[PDB]
Amino acid sequence: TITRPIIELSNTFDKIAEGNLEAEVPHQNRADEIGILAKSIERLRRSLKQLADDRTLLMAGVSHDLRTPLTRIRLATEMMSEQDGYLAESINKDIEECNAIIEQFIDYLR
Amino acid sequence: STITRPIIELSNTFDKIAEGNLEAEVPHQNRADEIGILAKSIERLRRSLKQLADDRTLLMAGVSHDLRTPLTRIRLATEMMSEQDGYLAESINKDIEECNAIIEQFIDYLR
């Protein structure tokens with residue numbers, strides 16, 4: 001009927017849901033309701049692929065962005081007085097720990 | 001056709017999910033025909049999207065957990081700084097607030 005295209009779309013939807021985020025969604029250029037459905041499935045695929053890529057790039061992003069304030073904290077410790085030297089060292093060690101924590105985080109997931 | 005209704009309804013559901021309504025209800029999954037096959041597939045897509053979203057959130061909560069201790073220790077240290085180093089205590093506290101904000105922003109998809 002329109003049976004075959006629906007089954008092909010469902011099969012593709014399945015393959016995408018299971019991880020093949022680059023699979024081509026068929027029937028997007030059909031003129032009837034199947035084309036409407038196919039375009040909606042393509043929008044789901046694009047959402048999935050966005051969120052997948054985002055999850056993969058997350059840690060690198062977090063590290064990159066946190067670098068700016070963490071570096072400013074370190075620079076502030078560089079400017080602390082002799083009287084406050086012990087606190088400069090303590091804070092700097094806390095920064096080093098923040099850096100280690102960020103760098104090491106992915107090791108736990110692998 | 002007699003299946004046009006559910007096909008368009010399922011497309012509208014898929015569009016709502018793709019836009020971010022990850023808890024949408026996917027109708028017609030109980031059916032054994034083409035419509036039910038399709039609906040189940042769309043359900044699988046929704047579940048995959050929701051799982052990725054949940055993974056992201058979980059990871060960011062882990063970042064927050066791990067950073068909380070050292071950032072707290074830095075805040076405590078700033079409370080002990082001399083008056084002459086007030087400017088630096090203030091700057092560091094602003095930087096801690098920015099760490100916290102960056103984390104929040106990632107959770108909220110602003111980064």
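Our numbering is plain: 1 for the first residue shown, then up by one each step along the chain.
Header lists the method as X-ray crystallography, 1.2 Å.
Using the three backbone atoms N, Cα and C, a Cβ is placed for every residue, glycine included.
Taken straight from Swiss-Prot:
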- A:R55 to A (Swiss-Prot position 234): Autophosphorylation by cytoplasmic dimerization domain (CDD) is resistant to waldiomycin (MUTAGEN)
- A:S63 to A (Swiss-Prot position 242): Autophosphorylation by CDD is resistant to waldiomycin, CDD peptide probably no longer binds waldiomycin (MUTAGEN)
- A:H64 to V (Swiss-Prot position 243): Does not autophosphorylate, does not transfer phosphate to OmpR, increased expression of ompC, decreased expression of OmpF (MUTAGEN)
- A:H64 to R (Swiss-Prot position 243): Does not autophosphorylate, does not dephosphorylate OmpR in vitro, no OmpC or OmpF at 0% sucrose, low levels of OmpC and very low levels of OmpF at 15% sucrose (MUTAGEN)
- A:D65 to A (Swiss-Prot position 244): Autophosphorylation by CDD is resistant to waldiomycin, CDD peptide probably no longer binds waldiomycin (MUTAGEN)
- A:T68 to R (Swiss-Prot position 247): In envZ11/MH1461; OmpF- OmpC constitutive. Also prevents expression of PhoA and LamB. Phosphorylates OmpR but does not dephosphorylate it (MUTAGEN)
- A:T68 to A (Swiss-Prot position 247): Autophosphorylation by CDD is somewhat resistant to waldiomycin (MUTAGEN)
- A:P69 to A (Swiss-Prot position 248): Autophosphorylation by CDD is resistant to waldiomycin, CDD peptide probably no longer binds waldiomycin, alters structure (MUTAGEN)
Of these mutagenesis positions, A:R55, A:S63, A:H64, A:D65, A:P69, which are close to chain B by the rule of a Cβ under 8 Å away?
A:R55, A:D65, A:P69
Residues that sit under 8 angstroms from A:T68 (mutagenesis position) by C-beta distance, when 6+ apart in the chain
none
Those residues of the chain, 6+ apart, with a Cβ under 8 Å from that of A:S63 (mutagenesis position)
A:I102, A:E103
If one looks at the chain holding A:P69 (mutagenesis position), which residues at least 6 apart in sequence have a CB under 8 angstroms from its CB?
none
